[PDB]
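Scroll down for the structure; my scribbles are underneath it.
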There are 4 protein chains.
Amino acid sequence: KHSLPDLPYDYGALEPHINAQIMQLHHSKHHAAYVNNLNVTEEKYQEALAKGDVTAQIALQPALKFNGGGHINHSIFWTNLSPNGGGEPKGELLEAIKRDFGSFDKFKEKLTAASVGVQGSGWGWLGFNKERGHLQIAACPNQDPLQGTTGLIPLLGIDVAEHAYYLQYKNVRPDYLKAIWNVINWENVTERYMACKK
Amino acid sequence: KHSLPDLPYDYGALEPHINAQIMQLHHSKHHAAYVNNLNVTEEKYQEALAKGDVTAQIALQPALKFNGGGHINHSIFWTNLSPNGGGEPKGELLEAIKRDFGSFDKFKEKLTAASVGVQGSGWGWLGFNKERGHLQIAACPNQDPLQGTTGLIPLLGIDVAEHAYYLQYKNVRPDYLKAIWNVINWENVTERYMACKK
Amino acid sequence: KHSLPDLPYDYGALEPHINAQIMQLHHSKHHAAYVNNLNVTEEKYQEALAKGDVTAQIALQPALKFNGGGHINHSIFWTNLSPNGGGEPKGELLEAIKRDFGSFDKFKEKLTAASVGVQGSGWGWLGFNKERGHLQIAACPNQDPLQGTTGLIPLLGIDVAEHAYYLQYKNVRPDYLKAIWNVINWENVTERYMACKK
Amino acid sequence: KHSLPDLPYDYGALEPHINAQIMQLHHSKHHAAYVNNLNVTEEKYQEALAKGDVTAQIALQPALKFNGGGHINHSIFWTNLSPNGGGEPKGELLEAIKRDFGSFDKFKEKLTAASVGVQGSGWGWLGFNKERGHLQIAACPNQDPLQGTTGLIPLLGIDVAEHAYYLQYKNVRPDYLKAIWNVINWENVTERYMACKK
Ligand SMILES: [Mn+2]
Ligand SMILES: [Mn+2]
Ligand SMILES: [Mn+2]
Ligand SMILES: [Mn+2]
């Protein structure tokens, strides 16, 4: 049974970058809904599978991917943020950044452009290519998870669904991306990097 | 050159069902952005076409469909609403409804379920099937327009992108669908119906 | 464990409309592979599910829908054909076909158009809409199964993947469609229709 | 008006790796059709654009991408082959291939896997990422063109639609891939590579 993870900080810890109302809604409503729906879909899958009901299994895919994906991405998202975050990362991660993207700023530019570029709901990710052994930016529609659909390992994710910023920034998604860099938990990103560079 | 249509009523005319802030943002920001982007994309298309640049033409498709679609759907949406709306339609349209869907309420149920069912951004539509000569409900992702992608003729559209309701209803998309029935411009829907039943 | 069903007739039983070389490869090679691959994928899915590995479940969807759908479609396709097929159906099914498509000939043309209309590999289907209570035509890409992805109950399917006709009709898919109508097993289609009569 | 390019060699020039019957049908029938259909679609697009009919432009996208892409891919595919092809490339291209894929043999396997990996009709590509400045492998469905849909510059393409190998290799696509490496025109691939060297 999948469960809703506690936020690692206070709902208002990311102020003024991401206000409290959003965080609380995002976590207690949006993410909680993914987990509940995921658990429901997964149980139906267990049944379809045991029955060899291929039709049901296939019918269940949209919900499995959307909700499962939602749980995956949001669980990562919370740890990617921190009230003590901001600035730039250090050591290897940074080294890989200035390398795979030129400079930190060129990296921020590229991730932001990828996030603002998403038409409709989606996510902008900083991932790691294990086959190529290097960093790589990608965008996923709706809740499709990075690894499950691209094979890339998620390091830093930026949710651009409107529920992630609309109450505070309205239609101006750019102001949102601008502000979020102030709360990036580079410690966690660094951690995720070193984890797949083993 | 495509243009942004004036709203047929006051930004606060649909209160309390859809509040003023949303309407104003939806129209002056969201829709205005579709038209501007559409005009830009279309001009690049004229160039690619004149040059026989098939790659560019294909590269331009995502933007053409998203923005063009946005303009198409929102232009229809505004007329589908009215401060004097609500209730049920009459004559033939209604006749077709009780027929193609059983009862008005069964129709509302089906359109609502189709709208709430949209994962991510999208639209729930009441369309007309010219080939079959009957009504039909459908859901379109993001801004993909009904006719351009299904061949169905749009009659009544319900925007479920979060920017269409989030500021007022938050994550509770159901409350939004519930409230919108109070401002449906059945006169306009009736009009659109009779227009393709010629 | 899913198994490869035997054909209800010999391989050359449908000559000269669909030669024996195609029937044999289509059944013994393509279908066989779907089944074996389906069993392998499900096994990996039960494991991913057990560990609650959502990422793995999502990554397995393409293989599952493709092989699972392939198994579903071809299993139905084989019974939709008969050395003694051809002609027209009777009673209820024939009636519904006139009611929904004008006439039998018109229906053929509608289903033919949808089948020939498939860009890439795919299927043309005559299905039953349980909610609307009427017949409906639909085209599915690759091996995406009808019921699993549309909800429609499959009645008659026509495979337009190139392996279903290329050795005999080459690129001229229309010649393949014209021919297949000569072996359609309307007895089986009628049975499927009557089955979804509630 | 787009035109059907002549092959740079005879139809049986690639025997026995790809027989003459396939080369001929593939060129004279499939490619020919893409071109004629592309010209017809563009004509309808210029008209829709002129009238500012967005709905029509959107509805024409499938035909445009499919036929347009088909024309782009095959035009490149023909030059990617040569009766005197085979072996390995040299200098810069060979170097980049070692740098990005480990070795030439590893590359073959990577591109082979991507090509064989295509479920349904499609293409396996060796492309060039202009932004990252390195080689990259990618698979495109149906006739979706590489550059138009991914941004990568096509260097070498392998068509895995069944019409490209079914008459000769039947369902065993791997046999087709093993063979095609014998006629790859690395002179042309090298040229394409050097062209996108900025
Ligand atoms: Mn979110
Ligand atoms: Mn909207
Ligand atoms: Mn088949
Ligand atoms: Mn081809």
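The numbering of chain A matches Swiss-Prot: 25-222, in order.
Looks like X-ray crystallography, 2.1 Å, at least that's what the header says.
Positions of Cβ are set from backbone N, Cα and C atoms, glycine also.
Note: A:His187 (Mn(2+) binding site) has non-local neighbours A:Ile46, A:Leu49, A:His50, A:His54, i.e. same-chain residues 6+ apart with C-beta under 8 A of its own C-beta. Among the features that Swiss-Prot reports, Mn(2+) binding site is placed at A:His50, A:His98, A:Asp183, A:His187, with the record citing experimental evidence.
According to Swiss-Prot, the mutagenesis experiment A:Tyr58 to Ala, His, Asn, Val or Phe carries the following note: Reduced enzyme activity. Around the Cβ of A:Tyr58 (mutagenesis position), a 10 Å sphere holds 22 further Cβ atoms from the protein chains shown.
Quoting Swiss-Prot on the mutagenesis of A:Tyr58 to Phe: Loss of nitration. Enhanced dityrosine formation on peroxynitrite treatment.
Note: A:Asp183 (Mn(2+) binding site) has non-local neighbours A:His50, A:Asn97, A:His98, A:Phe101, A:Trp147, i.e. same-chain residues 6+ apart with C-beta under 8 A of its own C-beta. The Cβ neighbour count for A:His98 (Mn(2+) binding site), using a 10 Å radius and every protein chain shown, is 24. For A:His50 (Mn(2+) binding site), other Cβ atoms within 10 Å of its Cβ number 24. Listed recorded positions A:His50, A:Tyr58, A:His98, A:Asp183, A:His187 compared with chain B at a CB cut-off under 8 A give A:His187 as the close ones. Each of A:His51, A:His54, A:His55, A:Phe101, A:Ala185, A:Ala188 belongs to the same chain as A:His50, A:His98, A:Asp183, A:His187, is absent from that list, and has a C-beta within 8 angstroms of the C-beta centroid marking the Mn(2+) site.
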